[PDB]
Amino acid sequence: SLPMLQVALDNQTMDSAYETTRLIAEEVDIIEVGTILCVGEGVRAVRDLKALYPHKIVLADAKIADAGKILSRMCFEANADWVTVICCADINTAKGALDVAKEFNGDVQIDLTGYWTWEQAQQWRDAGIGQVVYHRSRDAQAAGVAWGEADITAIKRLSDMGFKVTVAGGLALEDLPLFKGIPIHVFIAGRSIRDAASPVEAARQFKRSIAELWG
Amino acid sequence: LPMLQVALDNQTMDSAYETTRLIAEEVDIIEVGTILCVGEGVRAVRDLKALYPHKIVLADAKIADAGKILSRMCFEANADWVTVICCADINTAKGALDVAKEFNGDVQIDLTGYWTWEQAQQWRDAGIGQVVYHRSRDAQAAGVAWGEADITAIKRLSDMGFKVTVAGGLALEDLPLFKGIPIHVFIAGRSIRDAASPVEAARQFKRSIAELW
Ligand SMILES: [Mg+2]
Ligand SMILES: [Mg+2]
């Protein structure tokens, strides 16, 4: 199978986000309401984007740290398909978000930005979490942290634990070959699509490269 | 004396105002809870500071990454303080703190969930002066109580030089557990908002803090 492409809408306002979606909504598989757009506009962003693009998967990247049931329910009532819970959260937070998700036929991903352990990863699997976002912090990226050997190893180990792994964090087109041969579920691109001279062509380039690399 | 922070974990502004119109003048710090940040977005911060410009307004964003952008959105909305979640890369706390400094605001590391003493030393070396020792609401709902290990950890954080806020389902009866520790702030959300008398609930917290400290 080919890795899917997720666009991150890390825009501060809905009209900024629409400037991207009007160009690339049909060029990508998943539309992410980024954490920045969740904070800028609140959960209406989820409701509105799903109303515009009801045939697409809409992910609310809320990076829930606690109050798993309440915050997941807000996102799902706004018609989210998927929500994110941050890796450090108490296990009951992921569990709570998962129970709500099942009411709505949605799903939960654990976002792996920052500091987590393999013991925690086992708890997620035991709790019934099936997706994780292996995620380089943009702030670490800005401080020179590059994709590398240890990432490939960890991504493979997560996959062998039975998770579908999404990869994210300042991904550029030139980074995709690093991941060749690994059954990546989804690649997320925010800035490398939204900020391109032609977002459409940026998205199509990611799709072509993926098709070549995983074909 | 430890200050009293009310958490506005409400889905909509009008729900938050049901609380604030009762207790805004009864507390020291008004928190835009994470639930309100997600429900309404940063407008919540801008609106509540406009209403209560004399009170400290905390945006409980629990930032996980993009420290500079997300803190700047909160501080442009006139937040005084913002939270960063404990698992965030150290450069996220640093980014948020650099922005905070431009606005004469501050950053707290929220300690909900899994973190390490090595990370705590990193926050200190980065110039972080505030943490929120925080029992997860979901852990609370699964039966996790405040205990001596929490008290030991709070004292340890205080000895490292942090001003410590305590939070997580706090009830009036919990206050004596922390006696003798120079707690900076106690947060109460449910035990004030959902009280039969929110005004009595806030006054009782302040009365008890004044007695104990
Ligand atoms: Mg995101
Ligand atoms: Mg809070």
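Using the numbering of Swiss-Prot, the residues shown for chain B are 3-215, in order.
The header says X-ray crystallography, 1.6 Å.
Just so you know, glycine gets a Cβ as well, placed from its N, Cα and C.
With a 10 A radius on its CB, B:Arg192 (substrate binding site) counts 15 other CB atoms from all the protein chains. Per Swiss-Prot, the feature substrate binding site maps to B:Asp11, B:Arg192.
The local packing around B:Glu33 (mutagenesis position), expressed as other Cβ atoms within 10 Å of its Cβ over all shown chains, amounts to 27. In the three-state DSSP scheme, B:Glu33 (mutagenesis position) is classed as strand. The mutagenesis experiment B:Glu33 to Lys is recorded by Swiss-Prot, whose note states: Loss of activity.
Sequence-distant neighbours of B:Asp62 (Mg(2+) binding site): residues of the same chain at least 6 apart with a C-beta under 8 Å from its C-beta are B:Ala9, B:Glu33, B:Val34, B:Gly35, B:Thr36, B:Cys39, B:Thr85, B:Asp112. For B:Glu33, B:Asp62, the entry in Swiss-Prot reads Mg(2+) binding site.
According to Swiss-Prot, the experimentally introduced change B:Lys64 to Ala is described as follows: 16% of wild-type activity. Less than 8 angstroms from the CB of B:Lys64 (mutagenesis position) sit B:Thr36, B:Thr85, B:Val86, B:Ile87, B:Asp112, B:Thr114, each of them six or more residues away in the same chain.
B:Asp67 (mutagenesis position) falls outside any helix or strand according to DSSP and counts as coil. One entry in Swiss-Prot concerns the mutagenesis experiment B:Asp67 to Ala. Its note says: 5% of wild-type activity.
In this structure, B:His136 (mutagenesis position) is part of a beta strand by DSSP. According to Swiss-Prot, the mutagenesis experiment B:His136 to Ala carries this note: 5% of wild-type activity.
Within the same chain, the residues at least 6 positions away from B:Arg139 (mutagenesis position) whose Cβ sits under 8 Å from its Cβ are B:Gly170, B:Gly171, listed in sequence order. Record note (Swiss-Prot), mutagenesis B:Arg139 to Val: 17% of wild-type activity. The unchanged residue is displayed.
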Checklist outcome for this item: DSSP says B:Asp11 (substrate binding site), in three-state terms, is coil
Next on the checklist: To see if you understand the setup: which same-chain residues, six or more apart in sequence, place their Cβ under 8 Å from that of B:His136 (mutagenesis position)?
Outcome noted: B:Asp112, B:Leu113, B:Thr114, B:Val168, B:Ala169, B:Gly170
Item to check | Residue among the recorded positions B:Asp11, B:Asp67 whose Cβ has the most other Cβ atoms within 10 Å | outcome: B:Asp67
Next on the checklist: Cβ under 6 Å from an atom of ligand 2: which of these mutagenesis positions qualify? The list is B:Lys64, B:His136, B:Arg139.
Outcome noted: none
